[PDB]
Amino acid sequence: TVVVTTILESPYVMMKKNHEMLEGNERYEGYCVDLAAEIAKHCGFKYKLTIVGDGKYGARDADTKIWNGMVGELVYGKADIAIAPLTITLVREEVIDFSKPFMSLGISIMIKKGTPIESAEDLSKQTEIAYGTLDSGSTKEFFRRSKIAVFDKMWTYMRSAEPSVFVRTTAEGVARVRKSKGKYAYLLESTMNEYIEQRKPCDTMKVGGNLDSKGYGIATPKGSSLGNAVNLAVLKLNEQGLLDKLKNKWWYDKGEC
Amino acid sequence: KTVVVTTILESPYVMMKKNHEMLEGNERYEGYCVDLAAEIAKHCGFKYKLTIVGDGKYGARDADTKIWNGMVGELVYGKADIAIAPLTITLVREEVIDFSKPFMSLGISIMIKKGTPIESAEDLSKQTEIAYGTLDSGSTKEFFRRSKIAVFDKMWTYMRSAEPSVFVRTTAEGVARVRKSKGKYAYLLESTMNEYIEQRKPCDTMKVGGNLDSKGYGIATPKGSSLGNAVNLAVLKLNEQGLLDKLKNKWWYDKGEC
Ligand SMILES: CC(C)S(=O)(=O)NC[C@H](C)c1ccc(-c2ccc(C#N)cc2)cc1
Ligand SMILES: N[C@@H](CCC(=O)O)C(=O)O
Ligand SMILES: N[C@@H](CCC(=O)O)C(=O)O
Ligand SMILES: [Zn+2]
Ligand SMILES: [Zn+2]
């Protein structure tokens, strides 16, 4: 039985309304739940969905060099595969393997409706509206590493701002937008932003273009014998239009705005 | 040793320089893929030679003969070391060659002559006055050939039987066909090529509708090659540093003529 690490992050993996009367894999639903079932069916394996213990995507401690999150679960042998909205990144591909991407995304801006911001450049030129990102993920690293002037400027602000502009979970960022009266903007992946914009209470918006262009991949420990098959499965699912079918199902068929 | 790169004359990816006959070797060519090859070779630490695929094709396996043609075949049969081109990542190809993570996103799209009364694939499928087709030997043809989606299956049943042939040998031929056909030919081609031509004179075509699928171009190497790991890491670094976005803008939008 293959141990799958994943993360609670809507609409990728959510607890079912009736989860308390369900067991095992049946507790959960979402895009990644459906994708896991399809990958396991094409690859011929049984599997156990497990939520990452620390609730993180994965970053490396600069001092100890120890990885956390789903990345660490793979690196240290705690899970066999990560099926999640896990961004393919150079630093991570150095320590784990990724399938070809199953979904495209870019960094984007979430505002409370009516907030006078149209772009990253607008954020970087003003100070009334605070802005930040998730911890231990690929968007914080994007700002930490960018040499593009606007983005460097934003990072200098964010890394020193008080109180802290960073959040532990996507849900914490979204809530901070919603409650901040237009004075907090949240930087997060377009996929999450576009799902949130179609949910009640319908008070947030994506603005501006995306800041980058990248993909999520299925991750395995380096050199795993599962990596080949998983990759071919992703290519097959994409070619059959199954990935587009799931995207519709969990985004746009699930729209309430 | 010097790495032999296979590529294809396809604008704006690889083009002959106006003055190519006065230049030699790699200097004869320009375009997005030319720029990208230089950067992959620098980051991976190799010398290279650009060569244009002899048959002018992307790559497909003959159904009876089982021989791969195009760039894919040059890799499969040992004629080239790497392909740096707008080569779509597909399952059938991944079974015989290796691909990096994609360097560019694309989907199949519709090119019309401006004013043509079509907005969508469904529109094309429900009418007969306007013919439509694809490049005769690439991933777009295969997408229709294999599709189980009703609109697309309907389109393939039309295309495969239409006379005269709605298929073309090169992108350029399809684009010329749209331009000459007074709105009676639509061309099914990748969004990247469509969006490039939309910004070129005579400014008489446009992309219409959403894309039909969502995929990527990858750098390809023969299966199990030693260069594959390094090339993938290069692609990742270049995407993270914004080089690939810069190149896109350089060859599509910075010198757009429309
Ligand atoms: C054949 C498909 C399985 S795929 O490899 O093209 N992936 C599909 C998916 C929708 C996707 C995600 C991400 C990107 C993408 C990533 C990075 C870059 C760059 N540079 C360009 C495109 C392209 C496609
Ligand atoms: N997808 C991201 C997490 C979300 C983000 O950083 O915005 C990762 O894999 O780190
Ligand atoms: N990029 C395609 C060729 C163009 C097309 O089929 O539209 C391939 O790799 O086959
Ligand atoms: Zn399936
Ligand atoms: Zn520490």
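Residue 1 is the first one shown; counting continues down the chain.
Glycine is treated like the rest: Cβ placed from N, Cα and C.
The L-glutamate binding site annotation in Swiss-Prot covers B:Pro86, B:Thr88, B:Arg93, B:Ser139, B:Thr140, B:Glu190 and is backed by experimental evidence. For B:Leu91 to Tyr (Swiss-Prot position 504), Swiss-Prot lists a mutagenesis experiment annotated as follows: Promotes dimerization. Strongly reduced desensitization. For the mutagenesis experiment B:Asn239 to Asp (Swiss-Prot position 775), the note given by Swiss-Prot reads: Increases rate of desensitization.
What Swiss-Prot annotates, mapped onto the structure for a quick look.
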residue  : record                   : CB count, 10 Å
B:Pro86  : L-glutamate binding site : 23
B:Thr88  : L-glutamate binding site : 23
B:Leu91  : mutagenesis position     : 18
B:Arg93  : L-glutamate binding site : 26
B:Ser139 : L-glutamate binding site : 24
B:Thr140 : L-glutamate binding site : 23
B:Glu190 : L-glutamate binding site : 24
B:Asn239 : mutagenesis position     : 22
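On a Cα basis, B:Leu91 (mutagenesis position) lies 10 Å away from B:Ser139 (L-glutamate binding site). If you take the Cα of B:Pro86 (L-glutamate binding site) and the Cα of B:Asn239 (mutagenesis position), they are about 16 angstrom apart, rounded to a whole number. Checked against B:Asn239 (mutagenesis position) by C-alpha proximity, the binding-site residues B:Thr88, B:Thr140, B:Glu190 yield B:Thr88 as the nearest.
Here the Cα atom of B:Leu91 (mutagenesis position) is found 13 Å from that of B:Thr140 (L-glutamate binding site).
Chain A lies within reach of B:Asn239, taking the recorded positions B:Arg93, B:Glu190, B:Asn239 and requiring a CB-CB distance under 8 A. Compute the center of the Cβ atoms of B:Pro86, B:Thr88, B:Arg93, B:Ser139, B:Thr140, B:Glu190, which mark the site for L-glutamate; besides them, the chain residues with Cβ within 8 Å of that center are B:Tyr58, B:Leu87, B:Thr90, B:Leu106, B:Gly138, B:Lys215, B:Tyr217. Among the recorded positions B:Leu91, B:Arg93, B:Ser139, B:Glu190, B:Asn239, residues whose Cβ is positioned under 6 Å from ligand 3 are identified as B:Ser139, B:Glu190. When the record's L-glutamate-binding residues B:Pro86, B:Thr88, B:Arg93, B:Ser139, B:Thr140, B:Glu190 are compared pairwise by CA position, the greatest distance found is 18 Å. Among the recorded positions listed (B:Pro86, B:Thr88, B:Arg93, B:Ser139, B:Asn239), B:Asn239 have a CB atom closer than 6 Å to some atom of ligand 1, in sequence order.
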